[PDB]
Number of protein chains: 2
Amino acid sequence: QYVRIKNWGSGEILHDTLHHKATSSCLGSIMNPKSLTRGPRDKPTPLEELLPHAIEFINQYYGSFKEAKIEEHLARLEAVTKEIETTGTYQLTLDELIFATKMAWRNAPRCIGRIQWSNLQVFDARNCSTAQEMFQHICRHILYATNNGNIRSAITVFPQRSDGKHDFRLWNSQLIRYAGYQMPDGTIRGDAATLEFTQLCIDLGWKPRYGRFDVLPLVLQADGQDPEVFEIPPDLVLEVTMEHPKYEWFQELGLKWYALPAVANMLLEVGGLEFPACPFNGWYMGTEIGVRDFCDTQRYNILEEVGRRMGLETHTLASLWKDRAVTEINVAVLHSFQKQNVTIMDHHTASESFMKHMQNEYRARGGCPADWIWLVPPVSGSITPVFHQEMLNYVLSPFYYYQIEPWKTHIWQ
Amino acid sequence: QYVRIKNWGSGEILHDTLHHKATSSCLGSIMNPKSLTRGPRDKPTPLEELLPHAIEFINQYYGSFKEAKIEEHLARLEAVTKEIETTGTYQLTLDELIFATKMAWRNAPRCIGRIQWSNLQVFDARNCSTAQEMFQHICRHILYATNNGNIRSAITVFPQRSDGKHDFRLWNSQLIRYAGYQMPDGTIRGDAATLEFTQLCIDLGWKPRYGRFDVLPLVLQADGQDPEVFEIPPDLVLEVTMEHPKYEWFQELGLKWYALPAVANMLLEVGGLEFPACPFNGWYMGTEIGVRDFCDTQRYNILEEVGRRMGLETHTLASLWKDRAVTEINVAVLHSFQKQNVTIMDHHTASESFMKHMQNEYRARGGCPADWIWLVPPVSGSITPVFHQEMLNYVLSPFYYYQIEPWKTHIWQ
Ligand code: HEM
Ligand code: HEM
Ligand SMILES: N#Cc1ccc(C(=O)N2CCC3(CC2)N=C(N)c2c(F)ccc(F)c2N3)cn1
Ligand SMILES: N#Cc1ccc(C(=O)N2CCC3(CC2)N=C(N)c2c(F)ccc(F)c2N3)cn1
Ligand SMILES: C[C@H](O)[C@H](O)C1=Nc2c(nc(N)[nH]c2=O)NC1
Ligand SMILES: C[C@H](O)[C@H](O)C1=Nc2c(nc(N)[nH]c2=O)NC1
């Protein structure tokens, strides 16, 4: 009929008709494509499908170590199929999970930091059973990963999807994230990008502090039950206050940001099995905060303000005052993280390391999936090596999929 | 077998194997895809194919003006098919060509300036027959478009492809473009991106001036004969010398650039007909010169040099000295063009106008093909509106196709 097109800036929509008159239509510039999303279930995974996938993964796993172990491999293959026809699903051995979590990461086409893929702490919470236990595991994760500034990459894997109506899910987009409130005077305080979720939290019994940087609460759902609201212990949320190395009025903007970048709502697919709850984290890249979180119009939007305090021709696009401001903001962020001894990386050194990663990856296993639109930084694109690098974007497995917003598809006793 | 991947930065190559283990492989990040290229011929266009295309175009054309002219439409349809079965091919009426050139432009998914699509001078050189006449038409084009700085968009359409072995072709990538020479001391002077073509020119009897900014000659081929070398009259090549509004040492870098951005080697497809020679031009966008031509490693590469003269920590990526330098370079360019009264636009105002264009385009004809990777500026991407804009990239018609390098596929009496 017609393809829907969204402008994530003004949130406006457009309906494309013309594409029909095409000749021989790329979905690359699409943020959330269905090919990347892995939705719900109602019944277990049809044995005919699971079995093959499961075998494939076990061959990948065993076909991983130098000088394999054929006996164990056969036995394992044997043991798994056996366990499958006896229960339907199956259980991965800790080592397979670890292998799975790293490989899935390794296969994340949108991750600039995959050079670290082998360095990953894996917390086994597959035995978790209640929301309080989830909350406890998450806190442990947040504490371990934060490590007082010296950030450590980590993932915590909760129970796998069984039937499809007993899914463990984190409703938050990320572990730490500020709240956004619609104020009475018509203005929006905090992170406008979370106005909805903040409200959902308000709705579930959360007390709004009406501030610019109130860390939203964890909204966990275990087994299949409704989500319970858990506030995050302030002692666990490390933050960096922003200050510019030259302009002393920067800190006057009273800005800050959390140090832990952790994705909360993705699904880990492996060997036919799927874990809809597996929060993981790495560390920040300056431009994420300096450019996206601070300069996006749909976000904190401090560009106009920084330009004025800089004495720039804020009313003349051609003056390139925006390019000037954004740069100082980016340096304030980097500066601030470095000063407070909190791990972070600039987009430049990041691009170089990815290029190195990619080089290794092609040698090692001839290939490395990569989404160019996502790997090129939001600023200074061609100044970066990855911009001049052609790359293929394909979905391997194990893989980390996006999934449907839990509040769209969910019961509610 | 395996997909070839090129890094246009270090020119290195990579062979992708992994993509085979894919699930449900995007070619978006590919510079020159075959789907966008339109190669050679040996025999005319099979009547069965041409006829339908021709009818389609004539319906588009007539189905263009408000309150159509059914009589003329039928007559025209009638007249064309008639002319087709009598000659094989057919001739477009000046108005159809004009309509075709604008629509093709309108359908260029990689053009940030399509808001100007209706403003276009069309030079009818379909009667051209010799290389000297091509040279004359080109000179006229260069003179008209340059207009002493007040740049005007223009295209000159030479004879259409007949059999396939009587093609008019410009061997140059663009009308004006500096030469690159491999020096005896191992260094490369001028534009390294034209080392090959410069040599080809040398080979065809061109005298190399061994300078940093020697405008390469026109290498025209008419009918089907070999290419003849025509040097461009210096009086016709307008240039802007670079100088920074604050740093007076900028002009000490002794830099400049031509004012006329004109593509020379593309092919215009319309109504089944194809014109392999139709140089066209618009005006420059600062970042093209300041960022790509001056800061690309494979080009003039003046970033390192500008950073030092700025007194930046040139040996510390994290300092973001590159982001600082690039900005001043961009301002020098804009500044210099403005000072010398030569049309140019900054990437910011450009992005805003495209967004407006796109808005109009969807309203008018519900859709507007757009290649995101090409529309987002090489620097300050997310600071621009088009970065947050989702878009579809499809090939309509009439369209401007890329084509195979003439020196790869050509006779040679
Ligand atoms: C060790 C440092 C790491 C760094 C610096 C890093 C950095 C990044 C950055 C900058 C993005 C861009 C996100 C955006 O633009 O929204 C990203 C995406 C991604 N990363 Fe990494 N990462 C790291 C570790 C990890 C780990 C440990 C995993 C998982 C095991 C991982 C999985 C992913 C995935 C799935 C995406 C896509 C997220 C999405 O599409 O929203 N990364 N990462
Ligand atoms: C009036 C002002 C115009 C401006 C400012 C403009 C600007 C641009 C820019 C900045 C690009 C990017 C090129 C690159 O990154 O290599 C581009 C591409 C393109 N433009 Fe425009 N343009 C204009 C007029 C035109 C005209 C008159 C035509 C043709 C009738 C046209 C056809 C195209 C095509 C086919 C491309 C793709 C070129 C390629 O793929 O190499 N443009 N233009
Ligand atoms: N609008 C908005 C918006 C979106 C995401 C966030 C956010 O907190 N995100 C944190 C996670 C995010 C992306 C930024 N940033 C990272 N370094 C990162 C990481 F280290 C590992 C894995 C990821 F998937 C990562 N993506 C904040 N605001
Ligand atoms: N390496 C390299 C390299 C490539 C192209 C050029 C060059 O001269 N190009 C001039 C034409 C180029 C792209 C830049 N720049 C434009 N504004 C432009 C235009 F106004 C109309 C149509 C185009 F297709 C256009 N593309 C210089 N160096
Ligand atoms: C529309 C456009 O694709 C989108 O707004 C962009 N967002 C992102 C992106 N790249 C990253 N890293 N993160 C994003 O969210 N690419 C482009
Ligand atoms: C590899 C990468 O796609 C390529 O080097 C880039 N070149 C260009 C681009 N965008 C424009 N406008 N021009 C280019 O030549 N997109 C990216």
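Heads up, chain B uses Swiss-Prot numbers, so what you see runs 77-100, 108-496.
Cβ coordinates come from backbone N, Cα and C, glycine included.
All chains included, 21 other C-beta atoms sit within 10 angstroms of the C-beta of B:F470 ((6R)-L-erythro-5,6,7,8-tetrahydrobiopterin binding site). Per Swiss-Prot, the feature (6R)-L-erythro-5,6,7,8-tetrahydrobiopterin binding site maps to B:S112, B:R375, B:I456, B:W457, B:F470; the stated evidence is experimental evidence.
The secondary structure of B:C194 (heme b binding site), as reduced to three states from DSSP, is coil rather than helix or strand. Long-range Cβ contacts of B:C194 (heme b binding site) within its own chain (separation 6+, distance under 8 Å): B:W188, B:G365. Residues or ranges marked as heme b binding site by Swiss-Prot on the basis of experimental evidence: B:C194, B:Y485.
According to Swiss-Prot, the L-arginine binding site annotation covers B:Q257, B:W366, B:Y367, B:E371, on the basis of similarity to another entry. Under the three-state DSSP scheme, B:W366 (L-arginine binding site) falls in the coil class.
Listed in sequence order, the residues of the same chain lying 6 or more apart from B:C211 (variant position) and placing their CB within less than 8 Å of its CB are B:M217, B:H220, B:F241, B:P242, B:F251, B:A305. Under natural variants, Swiss-Prot gives B:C211 to R with this note: In strain: NOD/LtJ.
Across B:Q257, B:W366, B:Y367, B:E371, which the record gives as binding L-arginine, the greatest C-alpha separation is 14 Å.
In sequence order, the binding-site residues near chain A, meaning those of B:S112, B:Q257, B:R375, B:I456, B:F470, B:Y485 whose CB lies under 8 Å from a CB of that chain, are B:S112, B:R375, B:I456, B:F470.
The full span of the recorded (6R)-L-erythro-5,6,7,8-tetrahydrobiopterin binding residues, B:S112, B:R375, B:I456, B:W457, B:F470, taken as their largest Cα to Cα distance, is 19 Å. Its Cβ placed at the centre, B:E371 (L-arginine binding site) has 17 other Cβ atoms within 10 Å.
Using CA atoms as reference points, the binding-site residues B:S112, B:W457, B:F470, B:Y485 were checked against B:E371 (L-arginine binding site), and the closest is B:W457. In the shown protein chains, 16 other C-beta atoms lie within 10 A of the C-beta of B:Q257 (L-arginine binding site). Looking at B:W366, B:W457, the binding-site residues in this record, the fewest other C-beta atoms within 10 angstroms of the C-beta turn up around B:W457.
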